[PDB]
Amino acid sequence: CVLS
Amino acid sequence: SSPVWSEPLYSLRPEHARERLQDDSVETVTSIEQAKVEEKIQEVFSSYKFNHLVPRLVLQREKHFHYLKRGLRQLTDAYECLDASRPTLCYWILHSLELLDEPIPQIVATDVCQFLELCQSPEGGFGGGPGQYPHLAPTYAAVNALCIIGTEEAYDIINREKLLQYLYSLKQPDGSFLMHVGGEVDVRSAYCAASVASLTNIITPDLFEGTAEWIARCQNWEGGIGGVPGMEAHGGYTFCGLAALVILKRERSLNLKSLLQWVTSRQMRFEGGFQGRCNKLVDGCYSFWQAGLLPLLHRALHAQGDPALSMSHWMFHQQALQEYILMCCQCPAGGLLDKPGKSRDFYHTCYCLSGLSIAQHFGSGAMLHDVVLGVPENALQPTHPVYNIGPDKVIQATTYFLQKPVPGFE
Amino acid sequence: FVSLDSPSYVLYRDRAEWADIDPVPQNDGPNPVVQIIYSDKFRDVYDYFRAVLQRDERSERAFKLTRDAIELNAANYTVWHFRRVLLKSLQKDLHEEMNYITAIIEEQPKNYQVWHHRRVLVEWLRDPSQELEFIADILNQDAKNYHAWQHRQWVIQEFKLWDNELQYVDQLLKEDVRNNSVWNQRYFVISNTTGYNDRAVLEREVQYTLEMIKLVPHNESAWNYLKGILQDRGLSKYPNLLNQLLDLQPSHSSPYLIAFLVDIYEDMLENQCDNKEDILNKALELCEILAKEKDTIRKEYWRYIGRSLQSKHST
Ligand SMILES: OC[C@H]1O[C@@](CO)(O[C@H]2O[C@H](CO)[C@@H](O)[C@H](O)[C@H]2O)[C@@H](O)[C@@H]1O
Ligand SMILES: *C/C=C(\C)CC/C=C(\C)CC/C=C(\C)CCC=C(C)C
Ligand SMILES: [Zn+2]
């Protein structure tokens, strides 16, 4: 789950 | 009714078994993976039932607190992959503690302030760490973290004049924003920009010219919003899109009907939690990205004078979401996560808790209606659906910065 | 030359060719927060990266260093930006860099920086010849990778490579008809080529979708696509669809079909349909069935729809  | 020591659960009803996946005898990677998750989740659900005895669910606050308290100071090298997201980690941890109503010692608060100051770039904005170029993700996080602390010391760390200049340096003619200089473009940037600009009172009439229209172009045939025009509806990008429009007071630019039907369809009939995209797996973090859209839609529709809106509940199954989070997303050692089998991390801890708070608290106008599943101590502090920090923190910050002029503008 | 995991790898603080520059430690302050306990190798590379960045050294050694910094943390966008500055300053072979980013993305396909870097290279070269094939390989490993689909839409639209995408879509739908990313690509391709105003195209799509629904009645993606291509004109504008769905209901009363019927009734009532009272009654009955039995997870939504219908068409 990478947001950036 | 029931004795106070037993509380019937939606997920434990006999008819709940009818909600298991029906693959029509046609297996594909999608159905196979979904069935595997449902099998594990059923096992978990059953572990909380003892025939007619169903003990109240418990949020392990103390375990979560100790995990968070330690992380705010030190992290193992397992977090090297987030060396360019430290202010973001600060926000995830501080907001989690905030939700748990765990006070922040004055010393820790000052240390956080000093660290974020070191992450601030001379050109405006905050980078993922000291000396790193500014980026909208850590900038959004840094501002939120400073607002959670809420002291004048924290507020004044922000160089407002350069922040506004920095936002201008990322603004595209089509209304979109780059995430950083020479960086990628998607709806996350519009939300990060709108969030920090509104909180710090640096919005100019031209800053967001065309932004609302660009975001509307991101809503697709599904009703949800994609990262960029043409892309698949996704809970994270949809939250960013709607939240940004609410800040700009342009929610009407979207088809709220198709959006409402899309997000409500994202709650899993069996698991109770939310998926990020249609036909993908449930994930605890979407408890916020998706469920958080209901309070925003409620507000949007309420402003339009919708006479059919509820005065006591959000338009999603509040109880089922709480059941999924409490029974399936807590790590016994502290911290929360995606789903059973996955390992904990501060990101999931932050959003599982944020989503739980949204599910527990309904508010509209002068009406307030809480639904706290389990023992009373499970009640979390409320969170603002737009900024995802305490409503009190939002009001305090906005009031403070409103007393300052918009940098070099009238 | 030598990789971070290679047996002959040497820390930068021990390299003679780097002795002339002092490393720059990261200043986290005296009382650090969210302090990461870096490995010796991680800190070594970054202490030197900070040095070259601070001095803005556009050199080959700096260029090679970014490669190690990226392996240590591919999410460090500052390193990527500097690497691109070096690519230009040093006039590096961009095709060689394409091979590099190809390998990197294969390793970390869900990273934002690697896909953006690739897009920049394609833009600089104005050479999209390797894109569709490369993307297809990534999608063969994860058919729903969001970044891959996004890059694919960009390439197709920017370089006008529409000719074979519908065939690609059909191929992936055959593999997994529940792949929502593929149904989205389907809408993407058609809306941008023939469009849906061509009644022959629309009929083809409605027929195709209905066939997929009959094959897998509980696949939500097909139902959503069916509504997606008809909603703007109005579901009530397609009278035969209602009849066909009503005939399948007794044998396929899934929540998807029942919900679709309510959607049709909603639009019908919105367009001064005939037998308004009868339609409203039918719609309210289905809303109750969905809220109480067929789609209880969405009880609040269906109750809302019930109240909405009454606020708009009671008379
Ligand atoms: O959810 C459909 C709804 O979204 C809008 C944008 O607000 O348009 C999107 O969906 C259409 C298909 O229904 C596409 O043609 C369009 O490109 C996409 O942005 C609304 O017009 C529509 O009612
Ligand atoms: C499993 C989770 C995934 C793949 C991520 C989905 C969530 C998204 C895209 C939301 C991103 C929101 C952003 C960038 C706003 C800024 C948020 C922070 C700085 C924490
Ligand atoms: Zn997640």
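So for chain C, numbering is Swiss-Prot's, and the shown residues are 55-369, in order.
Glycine too: its Cβ is placed from the backbone N, Cα and C atoms.
Record note (Swiss-Prot) on the mutagenesis of C:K164 to N: Reduced activity. DSSP assigns C:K164 (mutagenesis position) to coil, not to a helix or a strand. Non-local neighbourhood of C:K164 (mutagenesis position): C:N199, C:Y200, C:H201, each in the same chain, at least six residues away, with C-beta under 8 Å from its C-beta.
The annotation that Swiss-Prot gives for the mutagenesis experiment C:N199 to K reads: Reduced catalytic efficiency. Here the Cβ of C:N199 (mutagenesis position) has 19 other Cβ atoms within 10 Å, regardless of which shown protein chain they belong to. The DSSP secondary structure for C:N199 (mutagenesis position) is coil.
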